[PDB]
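Novice: Take a look at this one; I'll ask things after.
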Amino acid sequence: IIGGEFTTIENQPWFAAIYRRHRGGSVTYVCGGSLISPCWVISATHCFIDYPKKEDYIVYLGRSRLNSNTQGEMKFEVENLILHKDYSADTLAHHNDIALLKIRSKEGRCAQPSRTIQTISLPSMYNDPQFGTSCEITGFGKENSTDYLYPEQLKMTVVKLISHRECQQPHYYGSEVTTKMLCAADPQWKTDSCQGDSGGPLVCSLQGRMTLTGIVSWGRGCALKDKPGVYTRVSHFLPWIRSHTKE
Ligand SMILES: CC(C)Oc1cccc(NC(=O)c2cc(Cl)c(OCCN)c(Cl)c2)c1
C-alpha cells in the first residue's frame, strides 16, 4: 500500500496473510486474502498459478505483522487450493483473477471467530457500490514502487471506485479493463495498492454492511496518474464461489 496508514488486524479482522514454504525451510510472504467463512479464504489466482501445490502454503488469520507473531493469531494449512480454470494474464490485465483456499489447522479445524478473526460478507449479484464510493484496501504490499521489501506492519488505505467508462478511457486502460473488473484510485494519485497487496480485499460499506467488493488484482505501477488499481469484481463470481465452496 502506497500512502495510507499502518493498521492492526482488529481493524481488518477478515484479512488473511498468505505465505509459501521453500525447500530449505524459508517462508516468504505471497499475497493477502479475505476470510469469507470459517473454512474459506478468497484470494487471486495469479498469486498461486506458478506454484499450484497446496502443501506449500501457510495461511495466518489474526495477524498484524509480517514476520512476527500477533496475540490471538491462528495458523492454517491449505486443505484445498482452487484456482479459476479460466485465469489468464495479458500484458497488463489479469482475467478471472480469483481463487479459494480451504483452510484447516493442524488439528483439522476451520477458523474460530474472535475479536481479531471475523468473516467479511460477500456482495450480492450485480449490486456494487456506485462510482465515487469510498472503499478500503488492506495489505502488506510495497509502500513505494522502488522498495524491494514489504512493510513489517499491516497497512490500509481508502480509495474511490472509478466508473467502467472512465477506466476504459485511452489514457487509463482502454479496452484492457473489462466489466468483470473494478477500478479504484485516489483522485490525487497519492495512495494505491502495490506489489504484495494482490489477493487482499477491497471492502465497501454497502447498505450498512462491510462487503468484499473486490480483490486486489493488477494495475500499471503504483499510484501513477491515470492508472487506477484494478480489482476482480467479486459480485460477478458468485456462481463460481458458490459452486466451489461445496463438495
Ligand atoms: C504473486 C507472485 C507469486 O507472482 C505474481 C505473478 C503475476 C503478477 C503479480 N502481480 C504483482 O506483482 C503486482 C504488482 C503490482 Cl505493482 C501491483 O499493483 C498494481 C496496482 N497499483 C499489483 Cl496489484 C500486483 C505477481
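Residue numbering in chain A adheres to Swiss-Prot, whereby the residues present occupy positions 179-425 in order.
The backbone N, Cα and C atoms fix where each Cβ goes, and this holds for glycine too.
Below are the features listed in Swiss-Prot for this protein:
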type	residues	note
ACT_SITE	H224	active site, charge relay system
ACT_SITE	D275	active site, charge relay system
ACT_SITE	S376	active site, charge relay system
MUTAGEN	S323 to E	Abolishes phosphorylation, proadhesive function and ability to induce chemotactic response; when associated with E-158
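Walk me through the surroundings of each of these features.
Specialist: In the shown protein chains, 24 other C-beta atoms lie within 10 A of the C-beta of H224 (active site, charge relay system).
Within 10 Å of the C-beta atom of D275 (active site, charge relay system) sit 29 other C-beta atoms, taking all shown protein chains into account.
DSSP assigns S376 (active site, charge relay system) to coil in the three-state reduction, outside any helix or strand. Spatially close to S376 (active site, charge relay system) yet at least six residues away along the chain are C209, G210, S221, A222, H224, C225, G317, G319, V394, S395, judged by Cβ distances under 8 angstroms.
Summarising the environment of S323 (mutagenesis position), the number of other Cβ atoms within 10 Å of its Cβ, over all protein chains shown, is 13.
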